[PDB]
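Asker: Quick one: the structure is below, questions incoming.
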Protein chains: 2
Amino acid sequence: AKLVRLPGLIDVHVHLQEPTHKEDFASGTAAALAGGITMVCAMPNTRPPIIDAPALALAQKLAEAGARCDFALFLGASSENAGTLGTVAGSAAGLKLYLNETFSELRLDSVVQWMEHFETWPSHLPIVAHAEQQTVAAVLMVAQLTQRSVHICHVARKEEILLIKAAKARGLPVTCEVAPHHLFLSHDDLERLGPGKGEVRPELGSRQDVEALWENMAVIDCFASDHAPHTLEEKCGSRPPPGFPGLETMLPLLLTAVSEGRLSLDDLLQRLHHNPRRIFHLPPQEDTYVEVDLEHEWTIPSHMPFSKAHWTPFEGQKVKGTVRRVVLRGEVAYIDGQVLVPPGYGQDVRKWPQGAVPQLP
Amino acid sequence: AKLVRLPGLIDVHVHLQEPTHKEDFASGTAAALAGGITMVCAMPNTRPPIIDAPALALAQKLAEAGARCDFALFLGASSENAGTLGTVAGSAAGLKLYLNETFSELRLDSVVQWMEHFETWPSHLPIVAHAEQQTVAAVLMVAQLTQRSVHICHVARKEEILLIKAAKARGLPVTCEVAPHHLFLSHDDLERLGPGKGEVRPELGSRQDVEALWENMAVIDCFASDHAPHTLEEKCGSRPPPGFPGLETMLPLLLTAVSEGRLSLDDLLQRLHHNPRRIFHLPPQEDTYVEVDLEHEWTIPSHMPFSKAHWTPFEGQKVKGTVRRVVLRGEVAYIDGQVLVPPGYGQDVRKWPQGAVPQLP
Ligand SMILES: [Zn+2]
Ligand SMILES: [Zn+2]
Ligand SMILES: [Zn+2]
Ligand SMILES: [Zn+2]
Ligand SMILES: [Zn+2]
Ligand SMILES: [Zn+2]
């Protein structure tokens, strides 16, 4: 009882797998709304990947038709599309670089290819990098050589957060995000999950990694789920893909941390609302808010109701806090386990006049 | 030609002197709109000062009746009101502490009085401090002892920005603002202005102070004019009050710096839009934007048309950039030297449902 009104929360790192069995825009944005999230940024490592104008055009129409909450779509860097995205770049959330193991169309085989993208992508638009361990230092070098900013995805190690800390003390334009599974899970949990389910990139860290992220909360600009819904069949199979589902558990876990005094409510809103807004130039959502009950104690079940992943690595954890109601642009979108907006209610925020990134003419 | 669309800019530090000859809400917010500013935070050192509930109630009605753009009103800390503002605190922009020379009702005569305010002001609401030189270090200590954040007004010296830099490297929750006269004026200009006009608190810095602020732009969270309109009669008189008018010159000066590559357009928008939003929890303004012409060269005249100060210390400086049009909540508010919204069109953003600061119940 006694609900708290939050602004519409933003998750800047989700995999909705459309262009489907793992998840689609309709089911993924339903999981988002149930987690208090009213706007998401979808990553480009789909099949086909979003690495050129026709693929983005297709993805945009599928999301406009399936999305239940508002969204923006990332473009993906490839070994061949550097210098070809200028005309559509402004319509995307930003450019995503996969600098570690991917074995996909987004594989870059040389740091020179990184520079070509930093040099050709419009300088006023966001660039985001999946960069682990020393790769974070390498991409920061490229960002400095090209005299522009970069945003580092899912920081998970003491090594990574301390380097970002050192870069920020030197005044370099770097921001970063951390995912809930790197704040609330560690190696102490791999025994329970197993090597199939516990497969994620970046991998789970040690207790020292987790403690370092919490100790350096001041260095973390954003929280983002890295929603990577894979079915249990794939996570437990021979070659299990990496990633966890997390849209529905992100806010409950972090509200639990707030109730325990680990971070303040403001700390949470900076990292799930204000900083995502200003890093990716995402527009406000009028008449949009989330109502949470901070008193409700519950246990995370074997699977959350909406994500098609049908499993969660936070099973059994005790949480304090739940989303009671979500209103999106004047309409009740979610209430106590039911989503009440149809697929297609969501819109591409980059098409809004206030959602375009300002630039010099 | 070729205009750029900016979001509604926010100035979190203005003196509008109502509850009038120096300036009132009507003329001050006109100067604001002509400077591309659609929302202002007014300081409490008026006559009477805003240091209790009846004074705030009065000021709120005067602003609602005179303001041409949206606003929030600061409460002022005094030697007697600690622990008495709890019921109205949420209706104010924040709490303003004057820790240096003021000889007014806002004079605090002991650091213990600072702590009492940090201890009694609601922990989720903003506290802002006028703190110069070592006072910045002292108020940071108080903020640490009371385990909360603080925002430092108009940083003007190498000494101050380096200490804030060191505090942020230690992870302390401190943010700060800088005013245009401390980025574009120095001791080299006091010869022209004289000791009467050149009187400002914080005083103008050396060239080394100015260079240090620019070199440490990464440490500056906000730009704010510290609009302190005093008539030429007072600035040139026996005991001249401190402060400059700056609402109408802030954006042109900073756009000049952008055109010269001293900072990026994004750097500007972070410090005049996004960061003011998230530090003071100010709501968005729907259907609001500013159109600027970045090509227009002009010279700052002896006085700008709207501010009742009728003088400016930037006289003669060559600038590149001008505000062509301002739209505030769906109405043309300003166009090429004419304000087209009447006194009273502006609203108190703290009364908006989205303008209240979220708190734990
Ligand atoms: Zn739609
Ligand atoms: Zn990744
Ligand atoms: Zn990812
Ligand atoms: Zn009004
Ligand atoms: Zn001051
Ligand atoms: Zn002031």
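Think of each number as a place in line: the chain as shown, counted from 1.
Header says: X-ray crystallography, 2.1 Å.
Here the Cβ of each residue, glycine as well, is placed from N, Cα and C on the backbone.
Copying in the features that Swiss-Prot gives for the protein in this structure:
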- B:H13 to A (Swiss-Prot position 1471): No zinc-binding and no catalytic activity (MUTAGEN)
- B:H13 to N (Swiss-Prot position 1471): Abolishes dihydroorotase activity (MUTAGEN)
- B:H13, B:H15, B:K96, B:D226: Zn(2+) 1 binding site (BINDING)
- B:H13, B:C153, B:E177: Zn(2+) 2 binding site (BINDING)
- B:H15 to A (Swiss-Prot position 1473): No zinc-binding and no catalytic activity (MUTAGEN)
- B:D52 to N (Swiss-Prot position 1512): No change in catalytic activity (MUTAGEN)
- B:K96, B:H130, B:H154: Zn(2+) 3 binding site (BINDING)
- B:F103 to A (Swiss-Prot position 1563): Abolishes dihydroorotase activity (MUTAGEN)
- B:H130 to N (Swiss-Prot position 1590): No catalytic activity (MUTAGEN)
- B:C153 to S (Swiss-Prot position 1613): Reduces dihydroorotase activity (MUTAGEN)
- B:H182 to N (Swiss-Prot position 1642): 11.5% of wild-type catalytic activity (MUTAGEN)
- B:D226: active site, for DHOase activity (ACT_SITE)
- B:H230 to N (Swiss-Prot position 1690): 3% of wild-type catalytic activity (MUTAGEN)
Asker: Can you give me the Cα-Cα distance between B:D52 (mutagenesis position) and B:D226 (Zn(2+) 1 binding site) in Å, rounded to a whole number?
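Answerer: Per the Cα atoms, B:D52 (mutagenesis position) and B:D226 (Zn(2+) 1 binding site) stand 23 Å apart.
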Asker: Hey, for the Zn(2+) 3 site built from B:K96, B:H130, B:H154, who else sits with CB inside 8 A of the CB center?
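Answerer: Counting only non-site residues, the set is B:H13, B:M43, B:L97, B:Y98, B:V128, B:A129, B:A131, B:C153, B:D226.
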Asker: Work out how many Å separate B:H182 (mutagenesis position) and B:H154 (Zn(2+) 3 binding site) at their Cα atoms, rounded off.
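Answerer: With distance taken Cα to Cα, B:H154 (Zn(2+) 3 binding site) is 8 Å from B:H182 (mutagenesis position).
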Asker: Could you give the Cα-Cα distance between B:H15 (mutagenesis position) and B:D226 (Zn(2+) 1 binding site), in whole Å?
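Answerer: That separation, Cα to Cα, works out to 7 Å.
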Asker: Taking DSSP three-state, what's B:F103 (mutagenesis position) in: helix, strand or coil?
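Answerer: Coil, per DSSP.
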Asker: Report the residues of the chain - excluding B:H13, B:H15, B:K96, B:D226 - with C-beta within 8 Å of the mean position of the site's C-beta atoms, for the recorded Zn(2+) 1 site, in sequence order.
Answerer: B:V14, B:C41, B:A42, B:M43, B:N45, B:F74, B:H130, B:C153, B:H154, B:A224, B:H227, B:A228
Asker: Taking only the binding-site residues B:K96, B:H154, B:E177, B:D226, which one has a CA atom nearest to the CA atom of B:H13 (mutagenesis position)?
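Answerer: Ranked by Cα distance from B:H13 (mutagenesis position), first place goes to B:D226.
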Asker: Checking your reading of the structure: which of the recorded positions B:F103, B:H130, B:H154, B:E177 lie inside a 10 Å Cα sphere centred on B:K96 (Zn(2+) 1 binding site)?
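Answerer: Candidates kept after distance check: B:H130.
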Asker: Across the 2-residue break in this deposited model, measure the distance from B:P19 to B:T20 using their CA atoms, rounded to a whole number of Å.
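Answerer: Cα separation at the break: 7 Å.
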Asker: Could you tally the C-beta atoms, other than its own, that fall within 10 angstroms of the C-beta of B:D226 (Zn(2+) 1 binding site)?
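Answerer: I get 30 for this one.
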Asker: In sequence order, which same-chain residues at least six apart have a C-beta under 8 angstroms from B:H130 (mutagenesis position)?
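Answerer: Counting only residues 6 or more apart in sequence, the Cβ neighbours of B:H130 (mutagenesis position) under 8 Å are B:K96, B:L97, B:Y98, B:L99, B:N100, B:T102, B:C153, B:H154, B:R201.
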Asker: Round to a whole number and give the Cα-to-Cα distance in Å for the pair B:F103 (mutagenesis position) and B:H230 (mutagenesis position).
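Answerer: Spelling it out, the Cα of B:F103 (mutagenesis position) and the Cα of B:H230 (mutagenesis position) are 18 Å apart.
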Asker: B:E177 (Zn(2+) 2 binding site) to B:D226 (Zn(2+) 1 binding site): how many Å between their Cα atoms?
Answerer: 10
Asker: As a test of the contact definition, list every same-chain residue at least 6 positions from B:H230 (mutagenesis position) whose Cβ is closer than 8 Å to its Cβ.
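Answerer: Looking at Cβ-Cβ distances below 8 Å from B:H230 (mutagenesis position), excluding near sequence neighbours, one finds B:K22, B:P240, B:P241, B:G243, B:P245, B:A309.
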